[PDB]
Amino acid sequence: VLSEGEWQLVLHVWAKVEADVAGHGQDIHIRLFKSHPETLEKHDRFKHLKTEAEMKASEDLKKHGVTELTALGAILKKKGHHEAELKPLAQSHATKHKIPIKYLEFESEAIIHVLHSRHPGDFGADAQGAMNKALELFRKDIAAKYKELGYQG
Ligand code: HEM
């Protein structure tokens, strides 16, 4: 897992995310959908959003990003002790939304990208390493729950 100092770095940059959860989520989704377009195909109501401005103007997308980042922020604040709130997330992502773990990696890449774009002075190498470890732990643990529910990563 992570050292206490690594968790502290994670929670330090997450409080910066929390000054604008909506805007970070929008930037993350726009990056994700651009970098990895197959990901958009999993979102039936965002597919008509053909341009960056349409994506930013969509309150449905903006709310979706806050919902995702809120759940992730709560997980990160448990500092690895997150079985109770990983279970429902794996349940829906595995059996309803059908999201491969590789897509969770794509979204992690977008998260790290946006964190650096917005907070370069507060997202240096040690903090980046910490966040990747924290997101890697999240993905590892949800991948195991995917298998417990059946059907692989
Ligand atoms: C940091 C990783 C992610 C987190 C924490 C997260 C969290 C959530 C949460 C909390 C919800 C609402 C409750 C539920 O349906 O479970 C949700 C919905 C959803 N997520 Fe994720 N998500 C993540 C990644 C992804 C990715 C990468 C995809 C698609 C490539 C995705 C697709 C969806 C879809 C389709 C819904 C339903 C939206 C709706 O119909 O309103 N999620 N997610």
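By Swiss-Prot numbering, chain A shows 2-154, in order.
Per the header of the entry, the method used was X-ray crystallography, 1.4 Å.
Even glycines carry a Cβ here, placed using N, Cα and C.
Counting every protein chain shown, the Cβ of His65 (nitrite binding site) has 17 other Cβ atoms within 10 Å. Residues or ranges marked as nitrite binding site by Swiss-Prot: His65.
Under the heading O2 binding site, Swiss-Prot lists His65.
According to Swiss-Prot, the heme b binding site annotation covers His94, on the basis of experimental evidence. Sequence-distant contacts of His94 (heme b binding site), defined as residues of its own chain at least six apart whose C-beta falls under 8 angstroms from its C-beta, comprise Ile100, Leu105, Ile143, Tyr147. Reduced to three states, the DSSP call for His94 (heme b binding site) is helix.
Annotation for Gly122 (variant position): no spatial neighbours, criterion Cβ-Cβ under 8 Å with sequence separation of six or more. Record note (Swiss-Prot), natural variant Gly122 to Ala: In metmyoglobin. The unchanged residue is displayed.
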When DSSP is mapped onto helix/strand/coil, what comes out for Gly122 (variant position)?
helix
